[PDB]
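Shown next, in structure tokens, is the structure this report addresses.
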Amino acid sequence: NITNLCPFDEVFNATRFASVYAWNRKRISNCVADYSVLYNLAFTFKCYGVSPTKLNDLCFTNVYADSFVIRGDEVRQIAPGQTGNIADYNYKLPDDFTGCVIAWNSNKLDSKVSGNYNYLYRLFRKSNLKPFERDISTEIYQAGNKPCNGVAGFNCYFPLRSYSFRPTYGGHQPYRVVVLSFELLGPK
Amino acid sequence: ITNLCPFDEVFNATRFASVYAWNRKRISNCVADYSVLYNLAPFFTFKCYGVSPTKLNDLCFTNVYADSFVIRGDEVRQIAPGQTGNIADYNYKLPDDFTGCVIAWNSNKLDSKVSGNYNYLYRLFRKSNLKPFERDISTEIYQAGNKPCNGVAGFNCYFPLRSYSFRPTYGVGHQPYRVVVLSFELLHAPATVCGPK
Amino acid sequence: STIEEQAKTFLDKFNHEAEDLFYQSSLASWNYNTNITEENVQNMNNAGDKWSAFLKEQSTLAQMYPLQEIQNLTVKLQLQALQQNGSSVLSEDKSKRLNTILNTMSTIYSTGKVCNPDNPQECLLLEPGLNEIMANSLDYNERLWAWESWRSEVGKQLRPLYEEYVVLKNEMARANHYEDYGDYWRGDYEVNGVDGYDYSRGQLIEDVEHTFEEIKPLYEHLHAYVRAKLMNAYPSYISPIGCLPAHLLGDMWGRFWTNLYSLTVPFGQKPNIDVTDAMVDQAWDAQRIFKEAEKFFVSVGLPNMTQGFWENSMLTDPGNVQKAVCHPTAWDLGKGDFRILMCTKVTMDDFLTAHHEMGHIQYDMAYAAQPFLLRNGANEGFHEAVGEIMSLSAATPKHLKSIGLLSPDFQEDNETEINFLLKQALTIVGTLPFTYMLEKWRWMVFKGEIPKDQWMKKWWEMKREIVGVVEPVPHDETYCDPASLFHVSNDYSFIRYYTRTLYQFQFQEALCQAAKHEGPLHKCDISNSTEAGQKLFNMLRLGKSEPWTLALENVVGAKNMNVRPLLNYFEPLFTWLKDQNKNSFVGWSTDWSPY
Ligand SMILES: *[C@@H]1O[C@H](CO)[C@@H](O[C@@H]2O[C@H](CO)[C@@H](O)[C@H](O)[C@H]2NC(C)=O)[C@H](O)[C@H]1NC(C)=O
Ligand SMILES: *[C@@H]1O[C@H](CO)[C@@H](O[C@@H]2O[C@H](CO)[C@@H](O)[C@H](O)[C@H]2NC(C)=O)[C@H](O)[C@H]1NC(C)=O
Ligand SMILES: *[C@@H]1O[C@H](CO)[C@@H](O)[C@H](O)[C@H]1NC(C)=O
Ligand SMILES: *[C@@H]1O[C@H](CO)[C@@H](O)[C@H](O)[C@H]1NC(C)=O
Ligand SMILES: *[C@@H]1O[C@H](CO)[C@@H](O)[C@H](O)[C@H]1NC(C)=O
Ligand SMILES: [Cl-]
Ligand SMILES: [Zn+2]
């Protein structure tokens, strides 16, 4: 009983992706999810809960597709049960997360010879983030015991800084990552 | 808790070293409180690489080195991973995987004389580029051309070290800057260098 | 190692040492010009001598790179700026003879005086005498005496010096692989070696002469109105067909006609615009004037002034307790040091001069990231034009009512605009035929087209042909009338003032087109124009690294000197000159003589 294809083209072959601090939430439902088309890209397809062989076997619920851009050394960072700079200040997966983390190197769209300064990351934050929490705040972090009233300087740093993303590093190459988070525990 | 790291000796020194003969002091067996160095103004050159300045008093490292030298204000940006110039190629090279912070401040009121402070030198001519954390203090005559001159200067034979003047009227970017570079290592060793409880 | 790498190493050593030595020489000159004492004379005379000796020593070592095996253009430009010889290619007895006759001409021009022909003890020299006599008096015979006695007592003493100076400079130029000394002054515009932007030395002649046929329709009407208004002041002395005398042009040599505004005013019922009485009522000083100039300059995108400009500069004269030269000069000491030496009084002319020299400082602040042999203008005409285009916009009534000196409820009719444009034309338009005539005369004397026994006879007919100035007294071939000028007797180039005048109006028209101004060109305020500042900074950052033919097209679009922005500025004055010349004679007859 195949009725219509799920919109996998708009969440994978999009025009642009968002940053890791302002990751979007694209909910898809009311269609048949076929994953045989998903092998079109030419590296990371680790699935938890459901094996990637039997991915086209079970009927699921509303899947949340989150698109963001990270670098090559942070594909080991985003994992259920990890801590650091991305998993504590930008995007944290839950401990009982069921889904696949699909990452692949591109080196053609998010790497410019002069610099691609459109993707930001946060390094300064008061407390650790909750699972499935988004923070697109822009207030200046207070590092010391002295109120700056909005100004910068020592002990008052901007939390949002940009990457370089040059196409010459070894690692630091930009990865276009789409993570699926289904919540039920399918073609014919 | 009364075992403090010698930050006052590498910051409040009587005189700093040159950029080709930069000092290297090992800091060990003490607690490192980084909230002590806030007394100086102007100060805003605090580009910490690798680690974050907010989580600086949370991880315990091994033996920490400190490099101190004097350059001009327009060459502070060369002290970074992946920079090209004359200080970052022939005088003091930072690694691409450098984990630490670069601390510099204005020193026009201390390193300037009327007229002339010729005690601060810098290497200008060198055959090959420097390795990361390499200290060259040789005084060999640079061979600019294809003819040996046997240790004496003249045509196509120049002295590698050149002298700074450091007059106090040298605008904003030509002013002398005392730079302190901290490097935090993570070797397999008993970690003791971290802040108070 | 190639030759160009050794040249880059030698230039990297020279740009390290020469900046320190030039800062020492400039600091000694600043200490001399800020305190005229005996201890600062010897310090300047030692620092400048050490800098000249270092420059001669580095120019001696630069000739071992033969300039033909270097492919980079920046290294080639710095080496051509460094391999200058001058008088070093001659014998010593001639190289010191040229210096001791140039110093003789300088001492004659500085020390030479003219005595009154009624008292042998009362004598009047140059700076407090005939300059103020021929700018304030209005009688024929006194100005005739002040012209003829100055041409007789001072002019004929320099002709046997000039006859040797011409041949010595021609020998010095042909020793440096040129054809004449005029080609050496034309070598500043030589951009021979750049693909698509070349400029020969001989192209400047037919580039100056080609832009002169469009000025003379305006210049003939201007000269027509000038002698039509001057015939009422001097009756039966100026004919309506013939030319104008040299002693009735407001000055000594006939360069600037700005002292003729008291007799050739269009509308004498209303006075000219001035805000000196508005500045002395709001308690304005020199610091407020320079801060208002800074607020004008930061509104286009140019950065703030340095702290050393506000700490070490002399912006106010301290009185008669510390002697200083009260001549306004913008200083470029190097290494980020920028100062202004000016005795700034509360005057609108000082208010324009402050903008004119903050333009020079912001010019010097732009190419600070350049090598030392490129720390100048691209030629000798951009530097004064950058200062002049700020004084053009600071003199507009829009800026004067925007900064607070003028209340907005005033009437601005055309009777003020015509009076402003004619006062601008008496300084700008009236000096261009004299400049072109003098430079063509020097180019034809240097290249050998004018013989030694045809100097004054050709000079006083080229004046009639170009400028329209006839001599009041017949002069034989013993006088030397070009030698009575400061720029000719002291070996200075004079083609800079003709090119700067066209470059200033080209820059003004370009910034007015970028500023989106719909009215006339003489009311164009570029104060709040930000998009033009990024286009002007594309020219200010260059300096001498890239060609001036490419530096023009970065701001004005054109590749050569254009005269249409000069004619578009005085076009409401040109229509008024066509309206007023309905009964006069447009032109001059060269056969008329007043004697
Ligand atoms: C989504 O992924 C890529 C965009 O990067 C595209 O894949 C192309 O698909 C067509 C259809 O079969 C093939 O002919 C091309 O060879 C594919 N290109 C590459 C680089 O693999 C396409 O936009 C989408 N993929 C699919 C399978 O539709
Ligand atoms: C290092 O030098 C700084 C200034 O050069 C000094 O800091 C002083 O520290 C004492 C002790 O807390 C204060 O009472 C003073 O007010 C500080 N002075 C300034 C100008 O900040 C001091 O000589 C050294 N720093 C320390 C912490 O000893
Ligand atoms: C020419 O010199 C400039 C300045 O030293 C340099 O930037 C440029 O790369 C050089 N060109 C070549 C072809 O070496
Ligand atoms: C720059 O100049 C403007 C104009 O006066 C002034 O308002 C501003 O405070 C100046 N900024 C600095 C940093 O000096
Ligand atoms: C620009 O416009 C503002 C507001 O009208 C005015 O106050 C200012 O004087 C103008 N000029 C400059 C140079 O800022
Ligand atoms: Cl004359
Ligand atoms: Zn000037």
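What you see of chain A is 331-372, 375-502, 504-518, 526-528, where the numbers are those given in Swiss-Prot.
If you're wondering, the header gives electron microscopy, 2.6 Å.
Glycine is treated like the rest: Cβ placed from N, Cα and C.
What Swiss-Prot annotates here:
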MUTAGEN   A:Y453 to F  Decreased HLA binding to NF9 epitope. Increased binding affinity to human ACE2
VARIANT   A:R346 to T  In strain: Omicron/BQ.1.1, Omicron/XBB.1.5, Omicron/EG.5.1
VARIANT   A:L452 to R  In strain: Delta/B.1.617.2, Epsilon/B.1.427/B.1.429, Kappa/B.1.617.1, Lambda/C.37, 19B/501Y, Omicron/BA.4, Omicron/BA.5, Omicron/BQ.1.1; Contributes to cellular immunity evasion and increases infectivity
VARIANT   A:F456 to L  In strain: Omicron/EG.5.1
VARIANT   A:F486 to P  In strain: Omicron/XBB.1.5, Omicron/EG.5.1
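Within its own chain, A:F456 (variant position) has A:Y421, A:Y473, A:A475, A:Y489, A:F490, A:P491 as residues 6 or more apart in sequence whose C-beta sits under 8 angstroms from its own. Annotation note: A:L452 (variant position) sits in a strand segment as assigned by DSSP. Each of the recorded positions A:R346, A:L452, A:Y453 was checked for a CB under 8 angstroms from a CB of chain B; none meets this. The Cβ neighbour count for A:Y453 (mutagenesis position), using a 10 Å radius and every protein chain shown, is 21. Chain tracing stops at A:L518 and picks up again at A:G526, leaving 7 residues unmodelled; the C-alpha atoms of these two are 14 Å apart. The local packing around A:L452 (variant position), expressed as other Cβ atoms within 10 Å of its Cβ over all shown chains, amounts to 18.
In the shown protein chains, 9 other C-beta atoms lie within 10 A of the C-beta of A:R346 (variant position). For A:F486 (variant position), the same-chain residues that are 6 or more apart in sequence and have a Cβ closer than 8 Å to its Cβ are A:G476.
Note: the Cα of A:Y453 (mutagenesis position) and the Cα of A:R346 (variant position) are spaced 17 Å from each other.
Between the alpha carbons (Cα) of A:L452 (variant position) and A:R346 (variant position) lies a span of roughly 14 Å. Separation across the 2-residue hole in the deposited chain, A:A372 to A:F375, is 7 Å (Cα atoms).
Under DSSP, A:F486 (variant position) is assigned to coil, being neither helix nor strand in the three-state scheme.
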